[PDB]
Amino acid sequence: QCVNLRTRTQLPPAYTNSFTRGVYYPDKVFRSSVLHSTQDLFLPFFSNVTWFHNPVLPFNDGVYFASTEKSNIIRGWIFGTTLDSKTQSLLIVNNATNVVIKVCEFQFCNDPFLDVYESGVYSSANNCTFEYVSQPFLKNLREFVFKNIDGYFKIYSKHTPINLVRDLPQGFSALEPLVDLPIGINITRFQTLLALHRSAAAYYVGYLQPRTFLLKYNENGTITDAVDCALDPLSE
Amino acid sequence: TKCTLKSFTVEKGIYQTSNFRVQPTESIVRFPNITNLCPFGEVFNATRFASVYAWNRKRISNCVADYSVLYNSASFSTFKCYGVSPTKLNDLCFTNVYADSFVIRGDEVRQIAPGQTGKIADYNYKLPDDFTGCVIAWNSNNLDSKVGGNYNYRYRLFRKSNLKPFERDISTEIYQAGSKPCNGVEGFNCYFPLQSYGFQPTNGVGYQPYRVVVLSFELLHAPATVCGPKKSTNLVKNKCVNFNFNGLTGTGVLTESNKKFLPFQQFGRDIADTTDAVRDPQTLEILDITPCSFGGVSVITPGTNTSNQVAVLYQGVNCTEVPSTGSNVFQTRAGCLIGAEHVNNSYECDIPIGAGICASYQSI
Ligand SMILES: *[C@@H]1O[C@H](CO)[C@@H](O[C@@H]2O[C@H](CO)[C@@H](O)[C@H](O)[C@H]2NC(C)=O)[C@H](O)[C@H]1NC(C)=O
Ligand SMILES: *[C@@H]1O[C@H](CO)[C@@H](O[C@@H]2O[C@H](CO)[C@@H](O)[C@H](O)[C@H]2NC(C)=O)[C@H](O)[C@H]1NC(C)=O
Ligand SMILES: *[C@@H]1O[C@H](CO)[C@@H](O[C@@H]2O[C@H](CO)[C@@H](O)[C@H](O)[C@H]2NC(C)=O)[C@H](O)[C@H]1NC(C)=O
Ligand SMILES: *[C@@H]1O[C@H](CO)[C@@H](O[C@@H]2O[C@H](CO)[C@@H](O)[C@H](O)[C@H]2NC(C)=O)[C@H](O)[C@H]1NC(C)=O
Ligand SMILES: *[C@@H]1O[C@H](CO)[C@@H](O[C@@H]2O[C@H](CO)[C@@H](O)[C@H](O)[C@H]2NC(C)=O)[C@H](O)[C@H]1NC(C)=O
Ligand SMILES: *[C@@H]1O[C@H](CO)[C@@H](O)[C@H](O)[C@H]1NC(C)=O
Ligand SMILES: *[C@@H]1O[C@H](CO)[C@@H](O)[C@H](O)[C@H]1NC(C)=O
Ligand SMILES: *[C@@H]1O[C@H](CO)[C@@H](O)[C@H](O)[C@H]1NC(C)=O
Ligand SMILES: *[C@@H]1O[C@H](CO)[C@@H](O)[C@H](O)[C@H]1NC(C)=O
Ligand SMILES: *[C@@H]1O[C@H](CO)[C@@H](O)[C@H](O)[C@H]1NC(C)=O
């Protein structure tokens, strides 16, 4: 049921500034009105993030995903190493009612997409291991952070009402932890899933690196400001 | 005081002898409501069980299963656990469980065991010698056996090779015992490997059908998922006790706190990375932890020559848990004092105590 489209989806790979986005709560510890320095994986401040207007991209240590979403065009994500039935593959789909997560040796087509008139992008579902169902994730700004360490897959999410024209806004907002998976996979590449109807979506991608940050906790325990210690000497 | 000073005479003054602390009373634990029970009811109470050579395989992972109810149940004829003892199975657990359910004869229950050989143990199902898990067998004569002949059940009888551990064979190939080829038709040296079971309600002990479920436990590097719930007791407040809140162990007194945890934190620390607040997994409320009182003690004496009675000062301790009666007990900014009476006059300071007050001998 899966066929390759004619026109090439050569979305322009532009570049833009990261500014001060990509900060998440490192743990579930409550702190009130205190400055804490922690070393972990973060997106460096004022970095260079890639803008797409869908080639397979390497996963590396962690991935920061940003979407100027309108009417929920992006629908799912694919994670794996060989992207076939020879290795376990992780599939996430946020359909109209719920979110479904599967860990199976699927057989994906060359150009998988949701198809509208649920899941048909895979020809086979062999040796399924883990299944999960939860509430749906989604002119809105959707921010996600995906990490995979020591057999644990961590997903952080944030939703924002935005009205800016083109690029990321100049602001600060922490990413609360959303989903944890106790499944051991060595994902190296990932993919995006589109709700394309047979008859232009843009997003931002950034990578993570290990570094030290200084976080400020207010009275109520919400992160309100952060400082990167590897930046200009004033920051150090 | 004499032992500390290492002398038989003591001059007037205040001396620091030892320390004091409040011992814990009891131990409490707290764990969440523990839900999502494993669906073991549909397996042990299934309407029908499959054959020995077509055993049903079920995967158990990511749930909670109570082994006490099945261990204490008397409906199981044989309950043999090889890897671990059944009593300790409720605590220790592995990353996944595989349930293999089938029906055999009464005499074939021993064949389904590690290091066992036989017709069933070699042609229908095989168990490894180092198998870890449990086997539960119960008589099913009243249910599986048919007066008209429960011939739906079948067992393998002939195969060229044996069976590997955890291997299921459902092939219907015509076994050729001899060297005479057969074109799919049974002959002198060709017979059907499968024989139907002839269970009857009244057939004697040994020939009755027996439903057997083997739980094989595997501990792949994935974290363990399925095992018994953690027992939790009621919390005790306003007492210096030791607690084990969801694996966090700490000794102190527990009070009600007005902190406003954001809905994803569990416990909090103020500074220097020491816990001060915690949220209980059951009630979902914020509680405060305070180390129970401790401090040094001191003795005030007017000199061994002058008199023979002394007073005792506990430093930085509220006058609520002193132990022991002596005289009237006084509460001061420096702590609590036992053995002296408070007056309203004001004289020169003889034996300094603190907070602008001191004691003297007149009694003390
Ligand atoms: C969106 O996804 C949900 C989650 O899988 C679907 O709900 C399931 O629907 C099937 C068949 O309709 C049922 O057998 C399941 O029991 C449902 N699961 C839950 C948790 O309710 C839903 O059908 C999907 N919607 C569309 C339009 O594909
Ligand atoms: C189905 O998948 C599981 C896990 O995804 C496979 O289990 C493997 O078992 C071997 C044997 O010890 C281990 O070395 C591997 O680490 C396990 N995982 C993987 C991903 O290979 C299983 O072999 C697969 N096939 C089946 C059950 O037929
Ligand atoms: C921190 O929490 C306090 C208490 O929840 C907040 O104080 C309240 O703020 C609301 C506005 O959202 C007022 O309507 C209430 O009257 C305030 N109550 C009190 C007792 O002051 C405070 O706004 C929060 N601050 C932040 C930055 O989140
Ligand atoms: C854990 O289970 C207990 C037991 O039901 C829950 O306590 C109930 O709480 C509701 C709401 O406050 C009351 O209406 C019930 O009467 C309580 N049941 C009792 C006291 O037996 C508790 O809410 C649960 N905690 C969870 C699900 O987080
Ligand atoms: C020692 O503990 C007692 C018991 O709480 C304290 O007495 C309380 O003091 C507060 C402060 O005014 C009052 O509001 C309470 O009514 C008192 N309770 C009782 C039962 O009397 C006492 O203050 C503590 N001592 C010190 C030095 O703090
Ligand atoms: C980001 O990368 C692009 C191309 O890789 C480059 O032209 C641009 O100058 C970079 N921006 C920086 C380094 O701030
Ligand atoms: C992933 O592949 C690497 C490659 O060496 C291997 O070391 C690791 O064990 C693999 N992990 C999983 C979960 O397959
Ligand atoms: C099996 O028998 C009946 C079925 O309703 C039930 O009362 C009993 O508790 C069940 N046993 C288990 C272990 O689920
Ligand atoms: C105790 O002190 C008095 C004077 O204060 C002295 O006369 C007496 O001898 C002393 N007794 C002793 C040291 O045993
Ligand atoms: C004197 O001492 C008593 C008890 O020692 C006390 O109740 C009283 O307030 C003090 N002052 C006066 C003026 O009586």
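Numbering of chain B is taken from Swiss-Prot, so the residues present carry the numbers 299-621, 637-675, 691-692, in order.
Recorded method is electron microscopy, 3.1 Å.
Any Cβ shown, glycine's included, is placed from N, Cα and C.
Here is what Swiss-Prot records for this protein:
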- B:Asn343 to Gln: Reduced viral infectivity (MUTAGEN)
- B:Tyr453 to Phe: Decreased HLA binding to NF9 epitope. Increased binding affinity to human ACE2 (MUTAGEN)
- B:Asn501 to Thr: Reduced host ACE2-binding affinity in vitro (MUTAGEN)
- B:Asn501 to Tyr: Increased binding affinity to human ACE2 (MUTAGEN)
- B:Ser673 to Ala: No effect on O-glycosylation by host GALNT1 (MUTAGEN)
- B:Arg346 to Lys: In strain: Mu/B.1.621 (VARIANT)
- B:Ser373 to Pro: In strain: Omicron/BA.1, Omicron/BA.2, Omicron/BA.2.12.1, Omicron/BA.2.75, Omicron/BA.4, Omicron/BA.5, Omicron/BQ.1.1, Omicron/XBB.1.5, Omicron/EG.5.1 (VARIANT)
- B:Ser477 to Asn: In strain: 20A.EU2, Iota/B.1.526, Omicron/BA.1, Omicron/BA.2, Omicron/BA.2.12.1, Omicron/BA.2.75, Omicron/BA.4, Omicron/BA.5, Omicron/BQ.1.1, Omicron/XBB.1.5, Omicron/EG.5.1 (VARIANT)
- B:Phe486 to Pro: In strain: Omicron/XBB.1.5, Omicron/EG.5.1 (VARIANT)
- B:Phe486 to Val: In strain: Omicron/BA.4, Omicron/BA.5, Omicron/BQ.1.1 (VARIANT)
- B:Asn501 to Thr: In strain: 19B/501T (VARIANT)
- B:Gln613 to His: In strain: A23.1 (VARIANT)
- B:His655 to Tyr: In strain: Gamma/P.1, 19B/501T, 19B/501Y, Omicron/BA.1, Omicron/BA.2, Omicron/BA.2.12.1, Omicron/BA.2.75, Omicron/BA.4, Omicron/BA.5, Omicron/BQ.1.1, Omicron/XBB.1.5, Omicron/EG.5.1 (VARIANT)
Nearest recorded site to B:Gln613 (variant position) by CA-CA distance, among variant positions B:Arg346, B:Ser477, B:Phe486: B:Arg346
Sparsest-packed of the listed recorded positions (B:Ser373, B:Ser477, B:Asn501) - C-beta count within 10 angstroms: B:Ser477
Alpha-carbon spacing, B:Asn343 (mutagenesis position) to B:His655 (variant position), which is rounded to whole Å: 78
B:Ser477 (variant position) and B:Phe486 (variant position), Cα-Cα, nearest whole angstrom: 10
Rounded distance in angstrom between the Cα atoms of B:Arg346 (variant position) and B:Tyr453 (mutagenesis position): 16
B:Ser673 (mutagenesis position), number of other Cβ atoms within 10 Å: 15
Whole-number Å value for how far B:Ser673 (mutagenesis position) lies from B:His655 (variant position) (Cα to Cα): 11
Distance [Cα-Cα, Å, rounded] between B:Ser673 (mutagenesis position) and B:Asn501 (mutagenesis position): 100
Neighbour tally for B:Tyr453 (mutagenesis position), based on other Cβ positions within 10 Å of its Cβ: 23
Top Cα neighbour of B:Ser477 (variant position) in the set of recorded positions B:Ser373, B:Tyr453, B:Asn501: B:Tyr453
Greatest C-beta neighbour count within 10 angstroms, which of the recorded positions B:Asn343, B:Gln613: B:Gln613
Cα-to-Cα gap, B:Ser373 (variant position) vs B:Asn501 (mutagenesis position), nearest whole Å: 21
C-alpha spacing of B:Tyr453 (mutagenesis position) relative to B:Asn501 (mutagenesis position), in angstrom: 18
